[PDB]
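**Q** Sharing a structure with you now.
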Amino acid sequence: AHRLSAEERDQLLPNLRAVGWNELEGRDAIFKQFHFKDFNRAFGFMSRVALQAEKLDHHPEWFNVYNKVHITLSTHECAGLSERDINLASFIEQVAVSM
Amino acid sequence: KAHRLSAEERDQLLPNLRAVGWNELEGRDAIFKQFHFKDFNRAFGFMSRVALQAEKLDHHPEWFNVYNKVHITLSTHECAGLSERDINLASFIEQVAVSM
Amino acid sequence: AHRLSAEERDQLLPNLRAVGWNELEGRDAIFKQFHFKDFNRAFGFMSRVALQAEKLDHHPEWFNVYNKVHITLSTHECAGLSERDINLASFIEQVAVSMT
Amino acid sequence: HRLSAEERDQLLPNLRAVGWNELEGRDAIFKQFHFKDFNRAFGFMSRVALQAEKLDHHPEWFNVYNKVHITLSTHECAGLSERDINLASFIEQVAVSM
């Protein structure tokens, strides 16, 4: 795991920011809030992300209350954003649009 | 109190489901439909949403899963046959499937 | 439907406080942090609690990071602690046991 | 690769001891699991589902309320492989908890 270089960030983050992801101030990580119609959808969303988290062995820092899911992503190994976060974020977006 | 569907309600509620892929099970008063997804992640996400609803309604599917495929059979044990509960759960299952 | 009285709180929170649940200070709700060996167990735990949440139509406020799950419980309908919270927390403890 | 006669003798006994049996007419092992309710049955399935994705090896399973029937085999080698023994071992670990 290697923190994204300034060149990678300018190339990989814009598409994520365009759909709601934003970097945190005092931390090298990205965050996004998701709002579904109900819990059935929110948890179904979480279930699919959970499966991928185990496949990639990269887990989200997330909060849920009924239909809301807030997600923060960062790589512990390299203490900051890495391709893992970009990959999981992209996967998360794929799941979300179906919800 | 669950009660099996009469001939009238079957002719009014089943055609709608047949029109979307559900068939009546041969040799048993139940309906079934095979779902195919791109992968297991999708198939299990599908199962998770149906499972939540199953507990909400206290009506469970008889299903078989192998990677990206999920085969579902619906029937009501209480009345040994199809009831409005199966029609309702099938409708919900359809909603979730279409989203994927 | 209704917020717990003083008596109910004294008679219903013991088994819960004894296992780590504590009432928040700025709001009428109880909180507890759960720690599992890994995410597989942590999410398995969440999956069982999620099913019961839909069965009871009472959902938790929870934060998860790998093997840790922080849970806060309160009833929106009555703006505070109700038996729905006592019941779900009790169920949560039962599930936590099955998760190592 | 498909398990050899020797590997099966070294890896199946422990599983057969807890209820796993080889299918007749197909190179695969299967076991019926019974839980108190669906909440437990599906919780069990979710933990197994997570591991299935982590290992990229999936079970052939049937569920009806509190019952879960699992069949394991490896498509790639048309039969039992170490992947089946490993997943079955993980499944056992989860089941003893429910």
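Residue numbering for chain A follows Swiss-Prot, covering 5-103 in order.
Using N, Cα and C of the backbone, Cβ positions are placed for all residues, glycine too.
Positions annotated as substrate binding site by Swiss-Prot: A:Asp61, A:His62, A:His63, A:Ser78, A:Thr79, A:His80, A:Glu81. For the published mutagenesis A:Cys82 to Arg, Swiss-Prot gives the following note: Reduced dehydratase activity. No impact on hydroxytetrahydrobiopterin-binding.
I would like each feature placed in context: is it buried or exposed, what are its neighbours, and how far apart are things?
**A** In the three-state DSSP reading, A:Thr79 (substrate binding site) counts as strand. Within the same chain, residues at least 6 positions away in sequence whose Cβ sits under 8 Å from that of A:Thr79 (substrate binding site) are A:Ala5, A:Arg7, A:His62, A:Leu85, A:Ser86, A:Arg88, A:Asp89.
Non-local neighbourhood of A:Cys82 (mutagenesis position): A:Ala5, A:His6, A:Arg7, each in the same chain, at least six residues away, with C-beta under 8 Å from its C-beta.
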**Q** Identify all same-chain residues not among A:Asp61, A:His62, A:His63, A:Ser78, A:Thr79, A:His80, A:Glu81 whose C-beta atom falls within 8 angstroms of the centroid of the substrate site's C-beta atoms; report them in sequence order.
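**A** Here the nearby residues are A:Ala5, A:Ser86, A:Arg88, A:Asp89.
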**Q** Listed in sequence order, which of the binding-site residues A:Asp61, A:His63, A:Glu81 sit with a CB under 8 A of chain C?
**A** A:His63
**Q** Among the binding-site residues listed here, A:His62, A:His63, A:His80, whose Cβ has the fewest other Cβ atoms inside 10 Å?
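**A** So among A:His62, A:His63, A:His80, the binding-site residues given, the one with the fewest Cβ atoms within 10 Å is A:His80.
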